[PDB]
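To keep things clear, I will list the structure first and then write my remarks on it.
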Amino acid sequence: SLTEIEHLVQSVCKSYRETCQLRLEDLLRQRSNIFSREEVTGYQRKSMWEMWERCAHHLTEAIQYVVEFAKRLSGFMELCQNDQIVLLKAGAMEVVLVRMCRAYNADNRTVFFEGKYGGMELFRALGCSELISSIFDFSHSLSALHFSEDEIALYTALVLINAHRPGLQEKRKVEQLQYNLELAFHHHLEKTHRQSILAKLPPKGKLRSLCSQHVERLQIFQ
Ligand SMILES: CCS(=O)(=O)c1ccc(CC(=O)Nc2ccc(-c3ccc(C(O)(C(F)(F)F)C(F)(F)F)cc3F)cc2)cc1
């Protein structure tokens, strides 16, 4: 089992790398590519309908890679179809929000969007500054940890594989898989001497509440 745990760490980290949408080194190298004043004004002038359509398109692309990530998790495919859809439906966007911190630059408070970095003001046309400021603030706190790609891999696996999600039939089987991934996570943190990030992780509520507030607005504009 101790070998099982290590094989699981390697597998989880491998599945994420194959389904990480953009390479980390590419996001970091693009940080100097910042939307100009003209380009920002262009985005602020678009209709709220234009911005929602572009965001939903990009959030939907991101979700697809999160689905491919789940298909390659060790025990995800051997869960019942009902449970798979419950975990993805409740989890996919939570994982996207966590992945996004890779694309957040805490230096100048910008996120990667449509090929360049821009601030919260890019999204002004949406008319929901509170909601956008929540995404940037959440990303900022996450960025403080300097997550490695493997830490993202293991942590987002635990975001997906949550046995407390309502609507599970094989609750026992998911609680087992979560347990294994919990050990994979705590084990790799031992080996990389990064155990200190555990205390600092987001509360299980916080990711739920924030993602809830966002499916609400996007459902409206769909
Ligand atoms: C991830 C794998 S990656 O390889 O790290 C990665 C990271 C960035 C990209 C490019 C990208 O797509 N960037 C992006 C940034 C922010 C938003 C975004 C846009 C709008 C909203 C809302 O409108 C919501 F309501 F829709 F939530 C909000 F919050 F404003 F209200 C929330 C958002 F996160 C969407 C796409 C591609 C792959």
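Per Swiss-Prot, chain A residues shown: 266-487, in order.
Per deposition record, X-ray crystallography, 2.3 Å.
Using N, Cα and C of the backbone, Cβ positions are placed for all residues, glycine too.
Per Swiss-Prot, the features are as follows:
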MUTAGEN   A327 to F  Completely abolishes transcriptional activity
MUTAGEN   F378 to Q  Completely abolishes transcriptional activity
MUTAGEN   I397 to N  Nearly abolishes transcriptional activity
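Everything Swiss-Prot records as a feature, shown here on the structure.
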residue: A327; record: mutagenesis position; DSSP class: helix
residue: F378; record: mutagenesis position; DSSP class: strand
residue: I397; record: mutagenesis position; DSSP class: helix
How big is the Cα-to-Cα gap, in Å, between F378 (mutagenesis position) and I397 (mutagenesis position)?
14
Within the same chain, the residues at least 6 apart in sequence whose Cβ is under 8 angstroms from that of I397 (mutagenesis position) are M385, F388, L391
Would you mind checking how many other C-beta atoms are within 10 angstroms of the C-beta on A327 (mutagenesis position)?
19
Packing count at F378 (mutagenesis position) (other Cβ atoms within 10 Å of its Cβ):
17
